[PDB]
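A.B. asks: One structure coming up, written as structure tokens, with questions to follow.
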Amino acid sequence: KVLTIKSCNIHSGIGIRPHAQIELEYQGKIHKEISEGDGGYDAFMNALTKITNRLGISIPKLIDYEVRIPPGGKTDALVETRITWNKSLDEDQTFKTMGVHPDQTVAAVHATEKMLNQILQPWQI
Amino acid sequence: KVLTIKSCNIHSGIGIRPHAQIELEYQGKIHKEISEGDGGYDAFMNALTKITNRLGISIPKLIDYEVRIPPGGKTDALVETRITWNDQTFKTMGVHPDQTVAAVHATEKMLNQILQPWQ
Ligand SMILES: CC[C@H](C)[C@H](N)C(=O)O
Ligand SMILES: CC[C@H](C)[C@H](N)C(=O)O
Ligand SMILES: [Zn+2]
């Protein structure tokens, strides 16, 4: 682990303007940010970008996004969020990460943290 | 009434960094903003200031802040919060069952008085 999302706070709904808070640990430093957006996850990514921009890290483009649940159904069902990223700033450098969580918003966050660590991972050798 | 706070939502607590959203109406246009702060009301003022600067209006300095309740009040008690602004000193009061909302009322009253000096 090179980057850890210590905590996040996501808020939306009919009547609410989507906004989110982020707390991440990268290179011994803790970064805290807020932002609004068109949706909960979107606001989160906007907040991330502020930290990300300051660090000279560019986030891979979101190419596809899919959320599924294992058989059995439920309102409290665990969520599989698949996100397709393109590493290239353009060209094809496509790859996928996943999150599993009771909360789907958190699952997308998980899948983003996995993406971040894959791209900031020191060379395997 | 020249300015209206159409809506706001303030969120704070232990483990939470204070932040607020503001939606205000002024001269036909609606302005929406967000901001963090040291406290809920403080986060609200930071957000308000962002709009305030855009519109070219300067907010008076907070000289004092007092929150009181009428006799025998439970936890659901109505709150009278009076804020004094800056001689050039004046006060605004808000009354509401929610204490942070009563400070928003007091700030809204100040904004309307400051934009209409003739009272
Ligand atoms: C990828 C789309 C995301 C999930 C959506 N716009 C949201 O913020 O809720
Ligand atoms: C004037 C003090 C205010 C109420 C406090 N800093 C708060 O935002 O909670
Ligand atoms: Zn919130």
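The numbering of chain B matches Swiss-Prot: 390-475, 483-515, in order.
Per the header of the entry, the method used was X-ray crystallography, 2.7 Å.
A Cβ is built for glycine as well, from the same backbone N, Cα and C atoms used for every other residue.
So Swiss-Prot lists the following for this protein:
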type    : residues    : note
MUTAGEN : B:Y430 to L : No change in Km for acetyl-CoA and 2.3-fold decrease in kcat. Severely impairs inhibition by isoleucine
MUTAGEN : B:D431 to A : 1.8-fold decrease in Km for acetyl-CoA and 5-fold decrease in kcat
MUTAGEN : B:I458 to A : 1.3-fold decrease in Km for acetyl-CoA and 14-fold decrease in kcat. Abolishes inhibition by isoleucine
MUTAGEN : B:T464 to A : 1.8-fold decrease in Km for acetyl-CoA and 4.3-fold decrease in kcat
MUTAGEN : B:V468 to A : No change in Km for acetyl-CoA and 2-fold decrease in kcat. Increases inhibition by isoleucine and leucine becomes an effective inhibitor
MUTAGEN : B:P493 to A : 1.5-fold decrease in Km for acetyl-CoA and 2.6-fold decrease in kcat
A.B. asks: What is the interatomic distance between the Cα atoms of B:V468 (mutagenesis position) and B:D431 (mutagenesis position), given in whole Å?
C.D. replies: 18
A.B. asks: At the Cα level, what's the spacing in Å between B:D431 (mutagenesis position) and B:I458 (mutagenesis position), rounded?
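C.D. replies: B:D431 (mutagenesis position) and B:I458 (mutagenesis position) have their Cα atoms 21 Å apart.
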A.B. asks: Do you have the Cα distance in Å for B:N475 and B:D483? The stretch of 7 residues between them isn't modelled.
C.D. replies: 7
A.B. asks: Out of B:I458, B:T464, B:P493, the mutagenesis positions in the record, which is closest to B:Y430 (mutagenesis position) when you go by Cα distance?
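C.D. replies: The smallest Cα gap between B:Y430 (mutagenesis position) and any of the mutagenesis positions is with B:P493.
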A.B. asks: May I ask for the distance between B:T464 (mutagenesis position) and B:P493 (mutagenesis position), taken between their Cα atoms and rounded to an integer number of Å?
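C.D. replies: The Cα atom of B:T464 (mutagenesis position) is 9 Å away from the Cα atom of B:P493 (mutagenesis position).
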A.B. asks: Say we define neighbours as other CB atoms within 10 Å of the CB. Which of the mutagenesis positions B:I458, B:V468 has the fewest?
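C.D. replies: Counting other Cβ atoms within 10 Å of each of the mutagenesis positions B:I458, B:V468, the minimum falls on B:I458.
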A.B. asks: Would you mind listing, in sequence order, the residues at least six apart from B:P493 (mutagenesis position) in the same chain with a Cβ closer than 8 Å to its Cβ?
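C.D. replies: Expected: B:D465, B:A466, B:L467, B:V468.
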A.B. asks: Inside 10 Å of the Cβ of B:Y430 (mutagenesis position), count up the other Cβ atoms and send me the figure.
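C.D. replies: A 10 Å sphere around the Cβ of B:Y430 (mutagenesis position) contains 24 other Cβ atoms.
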A.B. asks: Other than its own, how many Cβ atoms are within 10 Å of the Cβ belonging to B:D431 (mutagenesis position)?
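C.D. replies: A count of 17.
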A.B. asks: Taking a cut-off of under 6 Å between Cβ and any atom of ligand 2, tell me which of the mutagenesis positions B:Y430, B:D431, B:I458, B:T464, B:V468, B:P493 pass.
C.D. replies: B:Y430, B:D431
A.B. asks: Reduced to three states, what secondary structure does DSSP give B:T464 (mutagenesis position)?
C.D. replies: coil
A.B. asks: So, three-state DSSP: helix, strand or coil for B:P493 (mutagenesis position)?
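C.D. replies: Looking at the DSSP assignment, B:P493 (mutagenesis position) belongs to neither helix nor strand, so coil.
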